[PDB]
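Colleague: Quick one: structure below, then a few questions.
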Amino acid sequence: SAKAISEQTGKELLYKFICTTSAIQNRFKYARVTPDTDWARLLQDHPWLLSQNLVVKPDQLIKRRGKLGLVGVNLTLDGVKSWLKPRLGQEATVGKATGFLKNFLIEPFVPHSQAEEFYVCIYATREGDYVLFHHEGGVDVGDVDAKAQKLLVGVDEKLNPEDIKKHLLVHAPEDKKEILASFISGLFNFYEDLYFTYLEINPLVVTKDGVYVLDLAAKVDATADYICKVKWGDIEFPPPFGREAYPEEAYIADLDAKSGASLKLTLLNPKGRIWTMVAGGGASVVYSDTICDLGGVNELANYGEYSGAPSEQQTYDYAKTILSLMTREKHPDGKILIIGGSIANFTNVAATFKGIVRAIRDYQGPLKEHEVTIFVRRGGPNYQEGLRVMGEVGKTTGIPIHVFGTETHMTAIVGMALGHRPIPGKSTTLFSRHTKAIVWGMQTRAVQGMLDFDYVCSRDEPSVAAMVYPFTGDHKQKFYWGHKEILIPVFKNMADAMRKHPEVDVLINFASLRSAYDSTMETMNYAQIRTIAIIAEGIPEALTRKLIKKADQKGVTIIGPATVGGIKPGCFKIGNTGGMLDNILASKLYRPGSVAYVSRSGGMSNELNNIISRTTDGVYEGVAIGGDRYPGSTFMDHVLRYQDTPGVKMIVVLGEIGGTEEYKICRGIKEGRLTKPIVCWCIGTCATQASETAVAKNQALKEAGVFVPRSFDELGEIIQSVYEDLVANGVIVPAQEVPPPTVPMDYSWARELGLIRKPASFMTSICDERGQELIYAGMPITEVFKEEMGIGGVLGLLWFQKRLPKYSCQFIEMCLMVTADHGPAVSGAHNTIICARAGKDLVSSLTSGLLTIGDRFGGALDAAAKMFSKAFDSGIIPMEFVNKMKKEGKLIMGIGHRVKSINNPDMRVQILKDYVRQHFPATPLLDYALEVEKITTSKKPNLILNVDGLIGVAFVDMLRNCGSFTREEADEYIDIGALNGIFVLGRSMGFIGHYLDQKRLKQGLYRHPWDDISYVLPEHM
Amino acid sequence: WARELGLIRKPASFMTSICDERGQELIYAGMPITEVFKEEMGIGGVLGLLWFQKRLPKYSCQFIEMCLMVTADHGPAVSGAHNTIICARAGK
């Protein structure tokens, strides 16, 4: 939307970018004051205040302030500071609103004459731009739109000086005709290319020194920031003038800036009794329309909503804040909570109500004591289980929550809240049964959401011909037409969509705002397409008006942006209109009816389809246009096309506040163009030029001859009454019902709202990876480095799932550091040299080396633990353990060394020997290990504990001596073979080191020559 | 149970156009198991079916059977067979 700019920074960007032939003076002569600035800083940095006169004006978006007397006119340095005593920060009133005044703008006064004061204005319309100029300006313009000079400039058009001199400057000073028109040409490129919307300057001082601005007025679009972030810098649009914010109320806007969900909270009374918690965009202004109509303008407390697929935690916060705000003060007249809702397309009901059933559980105490009565009515995907649990939870807390389904009227519960009622070149036919369309963008769910609609209407052929996406290849995408598999091609360019299949006449775009425009301008060059509809949200208003010129001369109906889409039941459907198939079976949109409607937004569109489907035969053809400021098409273009369609027998209209559109329909029925039955309504009077309100639109349309509802609850009876009249003469024949084909839905969407089941394999209790942070066996990733444990620390977690303390973390890090590679002779490392010389790669030549860790190499760790852990826990004396073995064979594993045993240690078996001596209490095994050594070292000069033998017992002495492992994870983890895990993690780092050496030296293939083989083939066979 | 009476959907990975195994007879790429021995083709015949999915005629079935018969082992010197002696002596 066009957000108003604070006049300080718009004046900064004025002199920064505008370029003309005449001299623009006062470059960067701007100054700011607030109650939170001190006068010592701005007095020194900005020296041009203290030499001429100064003027001071409120930069807080108040209009016509010279006529209000809150401007500091023609004063000196300390003249404005004394003037800024009762105004800088204090309470004051302008118009109909009070509040503080904390911002003011300072610029030096430069004198002028009255004949050098000017008025200039440029504002944006749908059909072009006005440049609006008068040769005298200031605050004395008055009724200015009926006197100043006009010149219509169009979109994608440049401005000539020759029309300025002939039309614009015909009542202007002739001696100032150069300095006027050349400044206009500099502001025109300032206006057009930077996507401004409403610009006006008063007073524009064009003196004989040059051009000067004393005060500015600007409105720029906010949607074009994806192009204009880099040029505007960090542009800030402050809100308009008013009161200060409540503490929890602005806090919800901080949740609004978090996700794509758009949650808005606006009170009217801080202690009312009618409390609203409404889901949907167009639902919240219509419920509040029915509250002020029933007299509740005084005790209505809040109006707000939550949109943009609201999550649980974001609706847990939106719920729990306002139920905590409604229990600060009490009221003997009580309170009433309103929980409404429209037909949501694709989000679940009860999961979006899982937060509100939790937030009532936190403050169920005082919600009983404030004596509240709650109503709930909500529809969409599986609403009734959300209704059943919410009706149950009222009886648990003791408060009566009266539920309501989709069968009742939408605003009926506010009649039951306060007790008003008791509680029980174009085409004409756009789509057909033979229509085919092509979507843009990988949006396969909505393609599936379109394809199933063809199945329930029993259309003969599918409608989606191709998917145009330029960032993949050309292949065929699988879908499910009923139960079978169908192959829809995905294409890369738009011309190849035309070549094999030129029979497509409707083209759709589902891309985002950042690529919507280029996908459209190249499209309408191909004239075989007859209908284009745009869904994307965030489009600039110039890019909105750039598209309309091209289809005007060619004749393609645009149903463009901020649109959910349109429906022609029995024939064709655009987008996720209706949502999943539950609504399509609830309102019977698989066959036509006779009722047509046009609206702006989507939540109102499905609400008609609830109401009309229970009152008429069904819907014939209905389509929303969009909720932007500039709609793609007017209301008139379809309702005259409705007149040119024979199948409809009546026209229903839904109008909105703003825009002079419904008067054309009013003039359309006054000119006799409208002959069919017309029923209209304008939403949102809420009045608590006159051509923009809902008030005159409710009245001027009324005495043209239109059936007009007086409320929204009666809108069901208005269509009910007119349908009874249209069947009285028998022009609407009663259509028979034909039962539809039934379709399987999908899996992943069905399990998402949890209705089926599934058994689960794959236990895997390690390393949660989905979510936001990878949790390890007990810990997130970032918390590991805050304790800063080594990779022994993750070696505790990923293997043993206990927080292993960091005196032993350095042991198992030291443990694999000494069991590295052991030289290229050993039959483990000997394979991975061979598969290095054959030159495979790294990791297919690492795997040929870890295949040798078995029962005759390198698994001696496993024998040098289970020979000792048995013979100690069920153990015997040392000098019978050795006696038992040496009557059987079966030598003690982990013991035996060819080179250095006695009086000459291996110098690394003793390295571990002190590190297990210091930081290791309670060592039964290793002191039992050394006592098997001492008997044997006397027996032979060899037979010391090997490095594999000590680690066979130094690791089991790590387990049953440290904490967090009792006696059952200590023995089983040696039984599974996790002690082999120390080895083949250890020898793996050396094999690659063996490998990288064998590839740097660039060796050739090995052959192992014949003179060792000695073939022993037999005689003859 | 709910998929058995066919009401939900499921997308399908794992294309695998060979060797139907459920039912009563294992069908190969075009043929049940018992029909293979009635033509009585050799294991070159299944080497046509399981690799190329065409009924390869039996003048060339004996060729690809003869083709791997001459590309057997080539002596223990070669660096292919030299690894698998080593992992034999380690006794895995």
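All chain A residue numbers match Swiss-Prot; in order, they span 2-425, 487-750, 767-1099.
If you're wondering, the header gives electron microscopy, 4.3 Å.
Every residue gets a Cβ built from N, Cα and C, even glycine.
Okay, these came from Swiss-Prot:
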DOMAIN    A:4-265  domain 'ATP-grasp'
BINDING   A:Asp257, A:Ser260, A:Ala262  Mg(2+) binding site
BINDING   A:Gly309, A:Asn346, A:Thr348, A:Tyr364, A:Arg379  citrate binding site
MUTAGEN   A:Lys540 to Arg or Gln  Decreased acetylation and increased de novo lipid synthesis; when associated with R,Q-546 and R,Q-554. Abolished ubiquitination by the BCR(KLHL25)complex; when associated with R-546 and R-554
MUTAGEN   A:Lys546 to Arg or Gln  Decreased acetylation and increased de novo lipid synthesis; when associated with R,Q-540 and R,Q-554. Abolished ubiquitination by the BCR(KLHL25) complex; when associated with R-540 and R-554
MUTAGEN   A:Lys554 to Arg or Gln  Decreased acetylation and increased de novo lipid synthesis; when associated with R,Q-540 and R,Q-546. Abolished ubiquitination by the BCR(KLHL25) complex; when associated with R-540 and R-546
BINDING   A:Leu779, A:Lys780, A:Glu781, A:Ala782, A:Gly783, A:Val784, A:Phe785, A:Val786, A:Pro787, A:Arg788, A:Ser789  CoA binding site
Colleague: Minimum Cβ neighbour count within 10 Å among the binding-site residues A:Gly309, A:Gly783, A:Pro787: which residue?
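Modeller: Checked A:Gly309, A:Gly783, A:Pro787; of these binding-site residues, fewest Cβ neighbours within 10 Å: A:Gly783.
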Colleague: Enter the number of other CB atoms within 10 angstroms of the CB of A:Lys554 (mutagenesis position).
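Modeller: A:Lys554 (mutagenesis position): 14 neighbouring Cβ atoms within 10 Å.
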Colleague: In this structure, which of the binding-site residues A:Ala262, A:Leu779 has the fewest other Cβ atoms within 10 Å of its Cβ?
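Modeller: Across A:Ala262, A:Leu779, these binding-site residues, the one with fewest Cβ atoms within 10 Å is A:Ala262.
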Colleague: Rounded to the nearest angstrom, how far is the Cα of A:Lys554 (mutagenesis position) from the Cα of A:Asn346 (citrate binding site)?
Modeller: 30
Colleague: Provide the three-state secondary structure of A:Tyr364 (citrate binding site) computed with DSSP.
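Modeller: Where A:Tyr364 (citrate binding site) sits, the three-state DSSP reduction gives coil.
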Colleague: Using Cβ atoms only, which residues of the same chain lie under 8 Å from A:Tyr364 (citrate binding site) while being at least 6 residues apart in sequence?
Modeller: A:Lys321, A:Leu324, A:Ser325, A:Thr328
Colleague: Grab the citrate binding residues from the record (A:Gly309, A:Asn346, A:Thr348, A:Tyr364, A:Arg379) and give me their largest CA-CA distance in Å.
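Modeller: Result: 31 Å between the two most distant Cα atoms.
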Colleague: Tell me the Cβ contacts of A:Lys540 (mutagenesis position) under 8 Å, same chain only and six or more apart in sequence, or just say none.
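Modeller: Listed in sequence order: A:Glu547, A:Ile548, A:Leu549.
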Colleague: Would you mind listing, in sequence order, the residues at least six apart from A:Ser260 (Mg(2+) binding site) in the same chain with a Cβ closer than 8 Å to its Cβ?
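Modeller: The list for A:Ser260 (Mg(2+) binding site) reads A:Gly309, A:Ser312, A:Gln315, given in order along the sequence.
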Colleague: To the nearest whole angstrom, state the Cα distance for the pair A:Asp257 (Mg(2+) binding site) and A:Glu781 (CoA binding site).
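Modeller: Here the two Cα atoms are 44 Å apart.
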Colleague: Which one is it: of the recorded positions A:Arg379, A:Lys546, which Cβ has the fewest other Cβ atoms within 10 Å in this structure?
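Modeller: With the recorded positions A:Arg379, A:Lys546, fewest surrounding Cβ atoms within 10 Å: A:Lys546.
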Colleague: Could you state the CA-to-CA distance between A:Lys546 (mutagenesis position) and A:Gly783 (CoA binding site) to the nearest Å?
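Modeller: Here the two Cα atoms are 53 Å apart.
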Colleague: Would you mind listing, in sequence order, the residues at least six apart from A:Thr348 (citrate binding site) in the same chain with a Cβ closer than 8 Å to its Cβ?
Modeller: A:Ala310, A:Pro311, A:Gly381, A:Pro382
Colleague: Report the nearest neighbour of A:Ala262 (Mg(2+) binding site) in space among the binding-site residues A:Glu781, A:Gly783, A:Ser789, comparing Cα positions.
Modeller: A:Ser789
